[PDB]
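Here is the structure we will look at, set down as structure tokens.
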Amino acid sequence: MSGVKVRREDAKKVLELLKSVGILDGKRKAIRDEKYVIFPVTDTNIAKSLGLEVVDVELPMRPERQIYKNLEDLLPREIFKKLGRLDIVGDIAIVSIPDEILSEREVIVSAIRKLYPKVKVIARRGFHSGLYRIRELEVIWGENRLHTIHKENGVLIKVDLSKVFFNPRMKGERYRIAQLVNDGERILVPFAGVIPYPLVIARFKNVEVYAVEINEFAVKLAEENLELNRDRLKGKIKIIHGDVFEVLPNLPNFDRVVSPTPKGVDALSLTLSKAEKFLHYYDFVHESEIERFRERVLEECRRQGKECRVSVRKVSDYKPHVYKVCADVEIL
RNA sequence: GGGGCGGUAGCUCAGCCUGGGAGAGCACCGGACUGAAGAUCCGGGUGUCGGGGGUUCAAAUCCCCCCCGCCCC
Ligand SMILES: CSC[C@H]1O[C@@H](n2cnc3c(N)ncnc32)[C@H](O)[C@@H]1O
């Protein structure tokens with residue numbers, strides 16, 4: 001926290017060089033006079049290193065909203081070490097906190113609010129469980145509500161995390177499959193949830209896509225999503241309500257199939273039966289099993305009488321030594 | 001044509017009032033971690049601030065023009 005001096009016709013080069021040294025303090029604004037210009041600096045030693053005229057002076061604090069605050073920066077090392085990563089969905093700020101941190105948590109909510117001032121609700125985060133794959137959350141601050149529209153990849157998505165499942169992080173995957181699609185194709189997505197996958201797909205390609213859901217409330221929300229992104233989508237989507245295993249025999253075949261399988265569930269055979277060109281099957285695999293997992297996929301392809309090449313990518317970290325992964329049936 | 005707003009990383013966005021650090025979260029990539037975990041830990045910015053001009057020693061920030069998306073005549 002300090003500073004330096006420079007003639008008005010020279011100030012720029014001083015700024016750029018002092019920025020090369022990184023000594024230029026940024027948490028304070030700089031005073032300008034017709035005579036000279038005065039800049040703040042972090043360490044005066046390196047300032048006399050370059051010999052630039054350096055007078056210790058009082059320069060004004062920058063507005064808070066202009067300073068590069070950070071979650072690490074805004075918290076003590078202990079409470080930061082305890083707290084888990086921050087995930088924002090609409091205006092809901094979701095964060096893992098242990099109890100010991102929960103006692104000292106008001107500092108936490110202060111830090112979150114500082115980092116983002118539009119987050120109207122803040123909730124402690126638990127684990128996924130149950131048929132509907134919902135996540136456990138008990139609000140720590142704000143309006144006692146867990147439903148919002150959430151902008152992602154040019155798409156709007158309403159959610160009530162209390163009654164439905166959604167995870168923003170796999171948007172990358174949701175984008176990645178989207179550009180892998182081709183226009184005019186026919187794709188089926190079981191275990192849709194709301195429609196993050198076929199919405200983000202429909203936005204980017206002109207495609208008919210059918211979705212399957214048991215969670216009736218997730219069907220309600222998906223129905224709501226269809227209007228907003230119906231104005232916004234090139235493609236068209238059909239939402240069928242029911243169990244994947246009844247619907248899949250009773251529905252025709254599709255070019256592509258994308259199965260975000262619930263954990264502990266096997267739908268590889270059933271999905272491979274309906275897909276014509278490619279299938280994307282998501283499962284949870286331990287690192288050693290990945291290759292073996294590929295073998296498994298291949299085995300099913302042989303039973304299906306389908307000659308196809310398969311590859312597998314590590315979609316995300318599920319647990320210690322365990323990743324959520326995806327397989328890409330490429331049928332000939 | 002007119003005006004009201006928006007165009008910053010891959011997504012969602014701060015920053016602009018009042019000129020001087022390209023940032024946040026997640027994404028993405030590489031590494032690590034044995035019981036439950038749609039996690040967690042370590043490292044990395046991947047950028048034509050829509051474009052051009054003007055002003056100033058200096059523009060993401062102030063001015064004009066052009067392009068593109070929502071809303072009003
Ligand atoms: C990762 S989200 C998995 C989604 O699939 C839905 N789901 C789980 N099992 C089935 C099933 N048999 N049929 C249709 N949807 C399902 C759940 O409601 C959840 O939202």
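From the backbone N, Cα and C atoms, a Cβ is placed for every residue, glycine too.
Secondary structure at A:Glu213 (mutagenesis position), taken from DSSP and collapsed to helix, strand or coil, is strand. Sequence-distant neighbours of A:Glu213 (mutagenesis position): residues of the same chain at least 6 apart with a C-beta under 8 Å from its C-beta are A:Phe191, A:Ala192, A:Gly193, A:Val219, A:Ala222, A:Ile239, A:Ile240, A:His241, A:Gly242. Per Swiss-Prot, the feature S-adenosyl-L-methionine binding site maps to A:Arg174, A:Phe191, A:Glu213, A:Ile214, A:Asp243, A:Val244.
The Cβ neighbour count for A:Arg133 (mutagenesis position), using a 10 Å radius over every protein chain in view, is 19. Listed in Swiss-Prot as a mutagenesis experiment, A:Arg133 to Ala is described as follows: Strong decrease in both activities.
Listed in Swiss-Prot as a mutagenesis experiment, A:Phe165 to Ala is described as follows: Lack of activity. Of all the Cβ atoms in the protein chains shown, 19 others lie within 10 Å of the Cβ of A:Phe165 (mutagenesis position).
The C-beta environment of A:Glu173 (mutagenesis position), restricted to residues of the same chain at least 6 apart in sequence and closer than 8 Å, consists of A:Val315, A:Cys326. What Swiss-Prot says about the mutagenesis result for A:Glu173 to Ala is this: Decrease in both activities.
Here the residue is the original one, but Swiss-Prot notes a mutagenesis experiment at this spot, A:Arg174 to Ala: Decrease in both activities. For A:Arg174 (mutagenesis position), the count of additional Cβ atoms within 10 Å of its Cβ stands at 22 [all protein chains shown].
Quoted from Swiss-Prot for the published mutagenesis A:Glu213 to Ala: Lack of activity.
In three-state terms derived from DSSP, A:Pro260 (mutagenesis position) belongs to an extended strand segment. Listed in Swiss-Prot as a mutagenesis experiment, A:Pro260 to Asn is described as follows: Lack of tRNA(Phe):m1G methyltransferase activity, but does not affect tRNA(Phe):imG2 methyltransferase activity.
Among the mutagenesis experiments that Swiss-Prot reports, A:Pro262 to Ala is described with the note: Strong decrease in both activities. Taking the Cβ of A:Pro262 (mutagenesis position) as reference, residues of its chain lying under 8 Å away and at least six apart in sequence are, in sequence order, A:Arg133, A:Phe191.
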Using DSSP and three states only, what is A:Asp243 (S-adenosyl-L-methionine binding site)?
-> coil
Pick from A:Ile214, A:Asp243: which of these binding-site residues has the biggest number of other Cβ atoms within 10 Å of its Cβ?
-> A:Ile214
Between A:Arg174 (mutagenesis position) and A:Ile214 (S-adenosyl-L-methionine binding site), how far is it from one CA atom to the other, in Å?
-> 21
Which residues, sitting 6 or more apart from A:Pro260 (mutagenesis position) on the same chain, put a CB under 8 Å from its CB?
-> A:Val189, A:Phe191, A:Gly193, A:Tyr197, A:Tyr282
From A:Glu173, A:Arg174, A:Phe191, A:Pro262, which recorded positions have a C-beta atom under 6 Å away from some atom of ligand 1?
-> A:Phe191, A:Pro262
Cα-Cα, A:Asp243 (S-adenosyl-L-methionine binding site) versus A:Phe165 (mutagenesis position), nearest Å, comes out at 17
For A:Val244 (S-adenosyl-L-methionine binding site), the same-chain residues 6+ apart in sequence with C-beta under 8 angstroms from its C-beta are A:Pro190, A:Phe191, A:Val212, A:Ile214, A:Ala267, A:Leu270
